[PDB]
Amino acid sequence: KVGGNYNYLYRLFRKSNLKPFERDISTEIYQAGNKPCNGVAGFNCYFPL
Amino acid sequence: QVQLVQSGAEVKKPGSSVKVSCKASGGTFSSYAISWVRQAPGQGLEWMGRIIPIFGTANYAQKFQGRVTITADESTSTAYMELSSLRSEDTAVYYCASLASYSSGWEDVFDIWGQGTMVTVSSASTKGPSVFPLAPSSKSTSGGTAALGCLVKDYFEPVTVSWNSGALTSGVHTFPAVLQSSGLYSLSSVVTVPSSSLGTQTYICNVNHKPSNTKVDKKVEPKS
Amino acid sequence: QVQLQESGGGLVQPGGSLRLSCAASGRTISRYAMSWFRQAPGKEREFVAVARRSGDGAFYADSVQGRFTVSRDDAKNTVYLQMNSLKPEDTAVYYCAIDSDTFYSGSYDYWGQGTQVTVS
Amino acid sequence: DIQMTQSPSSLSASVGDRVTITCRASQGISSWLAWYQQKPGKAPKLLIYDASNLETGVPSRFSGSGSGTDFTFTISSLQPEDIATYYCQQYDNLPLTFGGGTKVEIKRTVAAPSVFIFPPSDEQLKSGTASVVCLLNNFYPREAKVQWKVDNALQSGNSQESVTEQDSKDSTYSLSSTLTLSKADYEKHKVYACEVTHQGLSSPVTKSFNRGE
């Protein structure tokens, strides 16, 4: 799109690695350095996708 | 189970920036890219608004850009839409829906739609129903029964009718009526009954509206 | 103002098929529709069919659906009718009629004349 | 103007008809296209979300295919529940608009209609107003005559109408027309009436009335 197309989503930030051919569907909020952001604000707790 | 919900039906006026809200239930609000659908009687799907809450980016259709805004507040778990410069075409059943089909492996098809509401912006009629009767003649009958009716057309939200406490329904009809050239709406209903009871039973037509609860009932009297 | 003609008919062998035609002059019939009627000798009238310009097929009466076909040509003002499987109950005269109304979807029907279709 | 259109506005067919109907657009695309079914004023059904792909919930009676500017909607059978409209929408680019679709009804034998006339009452007169409605019901076709014959004359611009969808019970229809008046008109118009003509009607039916009743 000229100035849109925000539905094509991917991963640019996450902490843990996954093993070869391992299965994962998670989309949970990321931690904030401190204890994680359970549906609330924090330091950054940037989104997975 | 996942579900989205707007606030109760309400009235919206042009010439100002109104604040509309709707919440998402089931998983964090941040997980779904929310789309607003102004499904009209004739027109179907819409794309006048799409927002990814956590990235904060939002795009709109060529009809709404520049004057509208979306803001997501996770403290109350709500997504807001700032709307202004409305037109009469906005008469539609609005839904705030999930366009989260990116993690599904399917290219962004809508999956979850909210309960949605019938927004009231036009000059159809409420608040002071002026019901008056309509009576046929017993010569145009067929099938051994006669009909009755009433009509309302005055003031302004949409109109709804009723006759009694749902007692006799030998036959009833209703129409998606039209609005008078004055820009104000009219609606009517018809009921049938054996000829001996026509007019003698003293039927009564009642009308009320949710936004104001102005209830009035006036009678009908055909001839047998 | 009003004029229409017909052609065909006669005394024919039963069990076969037949054709019937009709047309008008003095005007262009694209505004109106066309219908047909039947009437046995010395008896009352009965419906046949009607033609629509949308080209979505044709409509016929209750007991004549499975053995009749109708057609029409606006540019020529012509109406065509076909029948199959003659029976002693349909030996009758068949009339031409015009479903008339001023540039409208509805119509009021005006009848002209017809031709004889009699079995041996 | 990326818009799709259908050719038979009111597509009629009986139960169990073979139809290969088309939705054509000005520009052809190979992806990002779907088809829907919808009632008047209700959300659309996710019937065909992709080219030649059928999702869960679709009956075996309907299917889709095609390519280029035209796409064929195959109907192995048309159920009586299908009093609704189809759509051939696309979502390829940003500046989107919705399709027009087609209207569908069930082809059925024709039945005799019920016809009524609704004169006013003296309460309207004492209140300052006056009106009349004459109604038509139980006919199959999508249109019929409710002509305005005020004083045996046609009227338009200040009149109103009322129509329903196809009655799914026996595939019937209804139609009506309306009138509203001030006093001076009511006082000089003597004989009101609305004239109806029907296929199975040999002479124009006239339902008339007067002011004193």
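Swiss-Prot numbering applies to chain A: residues 444-492, in that order.
The way this entry was determined, per its header, is electron microscopy, 3.3 Å.
Note that Cβ sites are derived from N, Cα and C of the backbone, with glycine treated the same way.
A natural variant is reported in Swiss-Prot for this position, A:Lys444 to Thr, and the note states: In strain: Omicron/BQ.1.1. Under DSSP, A:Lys444 (variant position) is assigned to coil, being neither helix nor strand in the three-state scheme.
Record note (Swiss-Prot), natural variant A:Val445 to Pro: In strain: Omicron/XBB.1.5, Omicron/EG.5.1. The unchanged residue is displayed.
With a cut-off of 8 Å between CB atoms and residues at least 6 apart in sequence, the same chain places nothing near A:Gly446 (variant position). Looking at Swiss-Prot, you'll find the natural variant A:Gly446 to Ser noted as follows: In strain: Omicron/BA.1, Omicron/BA.2.75, Omicron/XBB.1.5, Omicron/EG.5.1.
Quoted from Swiss-Prot for the published mutagenesis A:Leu452 to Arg: Increased resistance to neutralizing antibodies. Decreases HLA binding to NF9 epitope. Increased binding affinity to human ACE2. In the shown protein chains, 17 other C-beta atoms lie within 10 A of the C-beta of A:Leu452 (mutagenesis position).
Under DSSP, A:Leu452 (mutagenesis position) is assigned to coil, being neither helix nor strand in the three-state scheme. Quoted from Swiss-Prot, the note on natural variant A:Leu452 to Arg is: In strain: Delta/B.1.617.2, Epsilon/B.1.427/B.1.429, Kappa/B.1.617.1, Lambda/C.37, 19B/501Y, Omicron/BA.4, Omicron/BA.5, Omicron/BQ.1.1; Contributes to cellular immunity evasion and increases infectivity.
One mutagenesis experiment named in Swiss-Prot is A:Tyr453 to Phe, and its note says Decreased HLA binding to NF9 epitope. Increased binding affinity to human ACE2. All protein chains shown were included, and the count of other CB atoms within 10 Å of the CB of A:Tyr453 (mutagenesis position) stands at 7.
In Swiss-Prot, a published natural variant is listed as A:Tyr453 to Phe, annotated In strain: B.1.1.298.
Using a 10 Å radius centred on the Cβ of A:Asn460 (variant position) and all shown protein chains, the other Cβ atoms total 6. Quoted from Swiss-Prot, the note attached to the natural variant A:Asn460 to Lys states: In strain: Omicron/BA.2.75, Omicron/BQ.1.1, Omicron/XBB.1.5, Omicron/EG.5.1.
Looking at Swiss-Prot, you'll find the mutagenesis A:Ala475 to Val noted as follows: Increased resistance to neutralizing antibodies. In the three-state DSSP reading, A:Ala475 (mutagenesis position) counts as strand.
Under mutagenesis, Swiss-Prot gives A:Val483 to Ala with this note: Increased resistance to neutralizing antibodies. Cβ neighbours of A:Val483 (mutagenesis position) (same chain, under 8 Å, six or more residues apart in sequence): none.
Among the natural variants in Swiss-Prot, A:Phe486 to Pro has the note: In strain: Omicron/XBB.1.5, Omicron/EG.5.1. The residue drawn here is the original one. In the three-state DSSP scheme, A:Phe486 (variant position) falls into the coil class.
Of all Cβ atoms in the shown protein chains, 22 besides its own fall within 10 Å of the Cβ of A:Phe490 (mutagenesis position). Per Swiss-Prot, mutagenesis A:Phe490 to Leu is noted as: Increased resistance to neutralizing antibodies and human covalescent sera neutralization.
Annotation of the natural variant A:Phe490 to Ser in Swiss-Prot: In strain: Lambda/C.37, Omicron/BQ.1.1, Omicron/XBB.1.5, Omicron/EG.5.1.
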Among the recorded positions (A:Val445, A:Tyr453, A:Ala475, A:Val483, A:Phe486), which are close to chain D, meaning C-beta separation under 8 angstroms?
-> A:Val445
C-alpha spacing of A:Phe490 (mutagenesis position) relative to A:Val445 (variant position), in angstrom | 25
For the recorded positions listed (A:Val445, A:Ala475), most other Cβ atoms within 10 Å of the Cβ sits at A:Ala475
A:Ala475 (mutagenesis position): which of the recorded positions A:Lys444, A:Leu452, A:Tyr453, A:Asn460, A:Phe486 have a C-alpha within 10 angstroms of it?
-> A:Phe486
Using all protein chains in view, find how many other C-beta atoms are within 10 Å of the C-beta of A:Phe486 (variant position).
-> 10
At the Cα level, what's the spacing in Å between A:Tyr453 (mutagenesis position) and A:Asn460 (variant position), rounded?
-> 15
For A:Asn460 (variant position): DSSP state (helix, strand, coil) | coil
Do me a favour and check the Cα-Cα span between A:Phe490 (mutagenesis position) and A:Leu452 (mutagenesis position); whole Å is fine.
-> 11
In terms of Cβ proximity below 8 Å, which recorded positions out of A:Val445, A:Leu452, A:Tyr453, A:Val483 neighbour chain B?
-> A:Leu452, A:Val483
